[PDB]
Amino acid sequence: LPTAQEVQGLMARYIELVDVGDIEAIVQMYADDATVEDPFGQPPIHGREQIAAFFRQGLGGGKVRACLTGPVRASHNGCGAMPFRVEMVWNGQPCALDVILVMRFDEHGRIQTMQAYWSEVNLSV
Amino acid sequence: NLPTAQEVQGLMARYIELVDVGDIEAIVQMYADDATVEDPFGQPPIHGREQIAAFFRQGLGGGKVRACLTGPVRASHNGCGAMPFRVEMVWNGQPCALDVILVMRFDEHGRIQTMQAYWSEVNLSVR
């Protein structure tokens, strides 16, 4: 069960993995039976196979940039939240998306649940 | 009347305004009667307006707390939103800043049903 400082580290690395687009390293940060709700409000994705398919589709050939826009907030029960921005172009016009991610880690330092808050009101193009 | 994403951004932005001014009463008014609060997340939750009101009395009550948004409010389509903000106050006899992230869920009447605040000592900064 990751300490507060370890959570900050695990989460910062996660944005780094998204920014570079290493899909396989991203999937390995998740527990084998992790759950993903992105966007929060829609039905959750379950398991690495489904999570992998989700990322291969989203970060696939997309060429995306992602960066923390503020410090990672972490608690003492293996949970944390962070604000970040996702930028693309694919259309000639710069597009941005502001998101806040909430994660709960397990006793092995793997992501058990992940929830991303954002909607169309967070798009800026 | 479950708030839309845009209404959530408004409600949450308003919440911080009240915390800044210090209107403790206007804040408790925003919570539903059987609302739940977890601040900081990881601690046992407080149930009911009574406890909640008692809670804010202790915290915001004593101390000239200051607070501002540090980024836009993220909002879902099912009455939930999350936002990042900073709190400024006097900690253990020193000027300090606290970086926080709040997660809220509203009910069918625009009242806060659940509130969870993420922060720890790792989010504490001097001056």
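Residue numbering for chain B follows Swiss-Prot; the residues present correspond to positions 2-128, in that order.
Recorded method is X-ray crystallography, 2.2 Å.
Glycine too: its Cβ is placed from the backbone N, Cα and C atoms.
Annotated active site, proton donor per Swiss-Prot: B:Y16, in sequence order. A helical conformation is recorded for B:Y16 (mutagenesis position) in the three-state DSSP classification. Take the CB of B:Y16 (mutagenesis position) and look out to 10 A: across all protein chains shown you find 23 other CB atoms.
Other Cβ atoms within 10 Å of the Cβ of B:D40 (active site, proton acceptor) number 18 in total over all chains. Here Swiss-Prot flags B:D40 as active site, proton acceptor.
Quoting Swiss-Prot on the mutagenesis of B:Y16 to S: Reduces activity 20-fold.
Swiss-Prot gives this note for the published mutagenesis B:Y16 to F: Reduces activity 2000-fold. Reduces activity 10000-fold; when associated with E-103; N-103 or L-103.
In three-state terms derived from DSSP, B:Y32 (mutagenesis position) belongs to an extended strand segment. Experimental mutagenesis at this site is recorded by Swiss-Prot as B:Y32 to S, annotated: Reduces activity 4-fold.
For B:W92 (mutagenesis position), the same-chain residues that are 6 or more apart in sequence and have a Cβ closer than 8 Å to its Cβ are B:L99, B:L125. According to Swiss-Prot, the experimentally introduced change B:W92 to A is described as follows: Slightly reduces activity. Reduces protein stability.
Per Swiss-Prot, mutagenesis B:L125 to A is noted as: Slightly reduces activity and reduces protein stability; when associated with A-127.
Looking at Swiss-Prot, the entry for mutagenesis of B:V127 to A says: Slightly reduces activity and reduces protein stability; when associated with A-125. Annotation for B:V127 (mutagenesis position): spatial neighbours B:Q95, B:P96, B:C97, B:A98, criterion Cβ-Cβ under 8 Å with sequence separation of six or more.
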*Cα of B:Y16 (mutagenesis position) to Cα of B:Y32 (mutagenesis position): how many Å, rounded?*
11
_Between B:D40 (active site, proton acceptor) and B:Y32 (mutagenesis position), how many Å separate their Cα atoms?_
14
